Amino acid sequence: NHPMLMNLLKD
Amino acid sequence: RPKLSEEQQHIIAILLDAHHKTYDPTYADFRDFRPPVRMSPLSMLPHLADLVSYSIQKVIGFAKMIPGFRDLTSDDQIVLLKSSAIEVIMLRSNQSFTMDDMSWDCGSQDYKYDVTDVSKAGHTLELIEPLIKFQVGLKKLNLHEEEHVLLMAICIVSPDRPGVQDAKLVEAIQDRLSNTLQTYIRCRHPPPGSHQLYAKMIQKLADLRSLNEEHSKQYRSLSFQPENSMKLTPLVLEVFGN
Ligand SMILES: Cc1cc(C(C)(C)c2ccc(OC[C@H](O)C(C)(C)C)c(C)c2)ccc1OC[C@@H](O)CO
């Protein structure tokens, strides 16, 4: 459930 | 015999550049945040929420560039960032902190923050006193930029954060960074400044665990009144809690 942190982490 | 390998100079070059790409010492983006008000119950909350939100983004940008960080699972990346964010923010803020008046001097009076600013974001001296103490003891280490960027990276890749899966993987990445730091001080940090420098740096990480705890406490109390929670950002709510 961390869509924004996930997005900033993506390659 | 203390030898800085090829790999170790590479790590330092990468972390320096990573830091350079994620810390703007001109503080130009501050003009995008909701404006500071020093008139005032939690008058600094909107501005400081924005500053912290922005800081979270830069920390994440720095973390992705840590050698080995990429090799972790998305889930562990997430756990390391959520638990370390406020700590790395406190660490990275040391760069603008000044012992003249014990404030953070981000270019201008509008963006010069002291204890009453931080109070006006909803924090008490239970946090702020040990915060200022930390900043002072950290500033007095007079770290090389090299040691500073390694310290941030070591903070992020911490195996004991609650929720880690592959602790052993996190431990090996952090060791590579620890060893680079220990070796760096040995080879490039002259005495007396070098005396116990590593142990004092690790002590600062211990200090940060305690600051992290108190920040969490006061944030949960802050963010319980939905009127305060309203004034935060979506990234702050996601990362610090809701
Ligand atoms: C200059 C600077 C100072 C700060 C400090 C003063 C430490 C700070 C600022 C705000 C703080 O409280 C935030 C508060 O918990 C919320 C509710 C707004 C999230 C706290 C606990 C500390 C935090 C970040 C800062 O920016 C540093 C870099 O990220 C940008 O140069």
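Residues 641-651, in that order, are what chain A shows, numbered as in Swiss-Prot.
If you're wondering, the header gives X-ray crystallography, 1.8 Å.
In case you wondered, yes, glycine gets a Cβ from its N, Cα and C as well.
Its own atom aside, the Cβ of A:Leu645 (mutagenesis position) has 20 Cβ atoms within 10 angstroms in the protein chains shown. DSSP assigns A:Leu645 (mutagenesis position) to a helical segment in the three-state reduction. Swiss-Prot documents A:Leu645 to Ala as a published mutagenesis change and attaches the note Impairs interaction with ESR2; when associated with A-604; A-607 and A-648.
Annotation for A:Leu648 (mutagenesis position): no same-chain Cβ neighbours under 8 Å separated by at least 6 residues are found. Quoted from Swiss-Prot, the note attached to the mutagenesis of A:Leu648 to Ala states: Impairs interaction with ESR2; when associated with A-604; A-607 and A-645.
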